[PDB]
Amino acid sequence: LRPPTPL
Amino acid sequence: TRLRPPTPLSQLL
Amino acid sequence: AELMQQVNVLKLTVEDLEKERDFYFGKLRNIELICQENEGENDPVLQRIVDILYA
Amino acid sequence: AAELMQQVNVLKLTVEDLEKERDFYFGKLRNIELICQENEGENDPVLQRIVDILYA
């Protein structure tokens, strides 16, 4: 799964 | 479809 | 003085977050379609997945 | 300019909201992935097809 890019 | 549709970008701004 | 930099920076962040959000949602929609095709199967694992989609 | 400041604050709210939505949909995907991993042994090919979508 492509992890959400951290803010 | 019973998925929660994403709120449109026209809205929230 | 006052800076317009913030607006343009935030706008980029908004478009990038929108992309990610639409990317994940699309997959969910794809999965919903696969489950709808296998409604007659009465598969307990699929049922669990279906509940997560609509939670 | 107050208009610009309002626009900034509005965008901030929007960023928070999109982030929430993004994590909300991703969370579902993650939980689905875990369920598929638990059932790797069983011959239920639809789960592999669900898995292929997750990694697409």
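Chain C is numbered as in Swiss-Prot, which gives 194-248 for the residues shown.
Method reported for this entry: X-ray crystallography, 2.3 Å.
The backbone N, Cα and C atoms fix where each Cβ goes, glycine too.
Taking the Cβ of C:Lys220 (mutagenesis position) as centre and 10 Å as the limit, one finds 21 other Cβ atoms among all the protein chains shown. C:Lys220 (mutagenesis position) falls within a helical segment according to DSSP. Among the mutagenesis results in Swiss-Prot, C:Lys220 to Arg has the note: Abolished acetylation by KAT2B/PCAF, impairing kinetochore-microtubule interactions during mitosis. The residue drawn here is the original one.
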